[PDB]
Amino acid sequence: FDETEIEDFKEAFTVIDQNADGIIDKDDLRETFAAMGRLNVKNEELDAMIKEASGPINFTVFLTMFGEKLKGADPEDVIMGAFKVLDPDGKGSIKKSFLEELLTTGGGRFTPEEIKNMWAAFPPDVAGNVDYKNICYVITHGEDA
Amino acid sequence: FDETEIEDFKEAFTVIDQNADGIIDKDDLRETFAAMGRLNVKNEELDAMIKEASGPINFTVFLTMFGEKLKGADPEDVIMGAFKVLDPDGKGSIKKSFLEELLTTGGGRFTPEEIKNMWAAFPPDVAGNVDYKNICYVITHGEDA
Amino acid sequence: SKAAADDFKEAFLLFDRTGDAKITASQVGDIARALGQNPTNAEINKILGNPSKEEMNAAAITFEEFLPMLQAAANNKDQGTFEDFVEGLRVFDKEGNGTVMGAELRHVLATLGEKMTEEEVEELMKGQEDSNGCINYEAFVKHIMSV
């Protein structure tokens with residue numbers, strides 16, 4: 001965890017903790033979702049978020065919960081560092097079959113089935129290994145941009 | 001020591017001296033660490049901080065201890081002054097090999113091994129000598145930002 | 001002689017990167033220049049070889065060899081006459097005003113005789129040549145003899 005990433009989680013903690021007392025309760029979760037447009041947010045969704053913690057969601061409990069789910073989270077500059085080492089001549093997005101072979105043949109984390117899931121929402125270019133960069137974006141901030 | 005840097009150490013001395021009597025004892029160290037989130041701060045860490053002084057930690061003993069550890073501490077504006085003289089055309093971060101050659105070939109403090117340690121937590125850009133400015137930040141205030 | 005100038009020994013401690021009080025034979029040319037002596041690089045080369053000293057293999061030094069080599073180079077400072085430096089460049093460009101066109105002095109200083117790198121040539125013209133492309137060598141040779 002770099003310090004600017006921890007400051008981003010402190011700002012997200014303050015936007016969900018609308019009572020500003022330092023502990024995100026279930027009313028803060030529901031009022032942050034209603035301010036984003038969720039008028040139908042069920043109480044069972046709020047209870048499942050609170051069921052991931054052993055205590056009240058203060059800043060260090062929110063940081064330890066996000067730490068334990070993001071144990072391989074990598075910032076965009078280090079993902080582009082590794083993709084610039086995979087394309088060491090610069091500019092070009094690397095081939096689809098080169099990333100499939102190098103993921104498998106180096107590591108067990110790069111096994112195929114997982115490579116079909118990589119192509120599956122990370123579209124073609126991303127999946128193929130040709131573009132580059134959009135995948136670093138969606139690994140640090142999810143969903144389609 | 002510029003006077004605003006001495007006022008920053010006076011403000012840090014007042015935040016660690018929670019009894020406000022002018023001398024930071026071991027109880028102040030433990031209660032400042034507990035207010036930052038350190039519930040498990042051992043007494044041996046507090047004793048090792050007090051073992052760096054020959055007397056009680058008043059404001060001038062805290063300033064002389066920090067002076068003797070920071071005998072080459074440079075403010076961010078003077079580090080950016082020197083990096084603007086290394087990049088005299090402005091804007092561009094300077095090359096990795098140019099900073100390695102100029103550190104070694106001018107001075108013994110710029111020897112290589114030390115240059116591998118510079119690249120080692122000061123990441124690539126910083127290490128390489130391309131970016132600039134993030135290294136001035138972390139030399140005046142440590143750890144990842 | 002001492003006049004025993006002990007600051008030559010203090011400057012040898014500023015050029016020795018290992019702190020063992022020895023200076024390699026490849027640094028001796030530039031340190032004779034930093035002590036106020038301008039021997040040409042062929043002269044520094046000859047003297048070395050003259051004494052069956054090879055600058056091709058690893059070298060160390062001792063102060064006891066560097067002191068007499070600086071004292072053998074110190075007699076040759078009578079070759080530094082500024083009349084011939086300004087008259088050299090006065091024969092290098094037409095008309096009665098001391099101006100070399102930029103690229104004439106840069107290509108001559110890099111390729112004629114003892115090769116100076118184009119990085120060092122740009123560092124010696126920086127400030128004395130403005131955007132007209134004309135180097136005034138009356139002030140240029142004055143500032144080169146100020147160091």
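Residue positions begin at 1 at the first shown residue.
Placed from the backbone N, Cα and C atoms, the Cβ positions cover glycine too.
Residues or ranges marked as Ca(2+) binding site in Swiss-Prot: B:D17, B:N19, B:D21, B:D28. Around B:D21 (Ca(2+) binding site), a 10 Å sphere centred on its CB holds 10 further CB atoms from the protein chains shown.
The secondary structure of B:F83 (mutagenesis position), as reduced to three states from DSSP, is helical. Other Cβ atoms within 10 Å of the Cβ of B:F83 (mutagenesis position), summed over all protein chains shown, number 17. Quoted from Swiss-Prot, the note on the mutagenesis of B:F83 to L (Swiss-Prot position 103) is: Results in 50% reduction in actin filament velocity.
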Cβ-centroid neighbourhood (8 Å) of the Ca(2+) site, B:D17, B:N19, B:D21, B:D28 excluded: B:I16, B:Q18, B:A20, B:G22, B:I23, B:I24, B:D25, B:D27
Number of Cβ atoms other than its own within 10 Å, given for B:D28 (Ca(2+) binding site): 20
Protein Cβ atoms within 10 Å of B:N19 (Ca(2+) binding site), excluding its own: 11
Chain-internal residues near B:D17 (Ca(2+) binding site), provided their CB is under 8 angstroms and they sit 6+ positions away: B:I23, B:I24, B:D28
